[PDB]
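> Below you'll find the structure I mean.
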Amino acid sequence: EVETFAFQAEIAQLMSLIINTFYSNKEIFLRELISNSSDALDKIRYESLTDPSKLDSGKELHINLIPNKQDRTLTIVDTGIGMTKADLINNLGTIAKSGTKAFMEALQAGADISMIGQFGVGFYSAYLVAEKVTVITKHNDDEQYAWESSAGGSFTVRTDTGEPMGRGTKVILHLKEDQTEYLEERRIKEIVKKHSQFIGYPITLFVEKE
Ligand SMILES: CSc1nc(N)nc(-c2c(Cl)cc3c4c(cccc24)COC3)n1
Ligand SMILES: [Mg+2]
């Protein structure tokens, strides 16, 4: 069963701004997704201090970067807190706790897209480089779900089976044809060193088999 939802208007407008604004410094998407992963890891780390059983789904707190040139995807995986179905719909489909409104106003008053992470919406910078984003997530309190959107004002949510994660979130970027530089090992290493060198969890960049 696949459920289809409309983004809240302001989120659809934010997405359109990211997709349509001329902006060359696209590499910042990776820092933004790694920052979200680090925050999700801080959350499970903290919750586990008072409830160690929350790590029964995996004790290791880490981030993996997985390029795949055959599929033209870059995947950012973490073992963070993850999202229940409701968290997934609220966090990715609505303004919720984000600074969506403040960011859109800021862009009209001198700010630029690289500042997106100051407004709680850095995830949407994935649309600088991806034509489609799939988010697979597993929270201790729920089953595994897959969210997906190619923008255009809608997204889908369905249960995900056959490839269970212990806990965390996987952001799969289906790259635009002209954005394949983000699959190259030297490019990913350069961006991690420039923007994510102080993250407090291991970031492992996978090597390609062929
Ligand atoms: C809550 S667990 C989590 N893990 C990771 N890696 N990312 C997110 C996350 C995603 Cl996937 C997307 C959005 C988020 C927002 C806030 C906080 C976390 C997230 C709002 O923009 C969408 N949440
Ligand atoms: Mg802020």
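The residue numbers of chain A are those assigned by Swiss-Prot, with the residues present covering 16-225 sequentially.
When the header is checked for method, it gives X-ray crystallography, 1.4 Å.
In case you wondered, yes, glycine gets a Cβ from its N, Cα and C as well.
According to Swiss-Prot, the mutagenesis experiment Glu47 to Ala carries the following note: Strong ATP-binding. Strong interaction with HSF1, HIF1A, ERBB2, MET, KEAP1 and RHOBTB2. No effect on interaction with TSC1. Quoted from Swiss-Prot, the note on mutagenesis experiment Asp93 to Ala is: Impaired ATP-binding. Strong interaction with HIF1A, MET, KEAP1 and RHOBTB2. Loss of interaction with HSF1 and ERBB2. Los of interaction with TSC1. Among the mutagenesis experiments that Swiss-Prot reports, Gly97 to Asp is described with the note: Abolishes ATPase activity.
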> Of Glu47, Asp93, the mutagenesis positions given in the record, which has the fewest other CB atoms within 10 A of its CB?
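Lowest Cβ count within 10 Å among the mutagenesis positions (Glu47, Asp93) is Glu47.
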> How many whole Å apart are the CA atoms of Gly97 (mutagenesis position) and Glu47 (mutagenesis position)?
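It is 16 Å, counting Cα to Cα.
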> C-alpha of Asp93 (mutagenesis position) to C-alpha of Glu47 (mutagenesis position): distance in Å?
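So the Cα of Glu47 (mutagenesis position) lies 13 Å away from that of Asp93 (mutagenesis position).
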> Three states by DSSP: which one describes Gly97 (mutagenesis position)?
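DSSP assigns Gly97 (mutagenesis position) to coil.
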> Please report the number of other Cβ atoms within 10 Å of the Cβ of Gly97 (mutagenesis position).
27
> In the three-state scheme derived from DSSP, which category covers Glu47 (mutagenesis position)?
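In the DSSP reduction, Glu47 (mutagenesis position) maps to helix.
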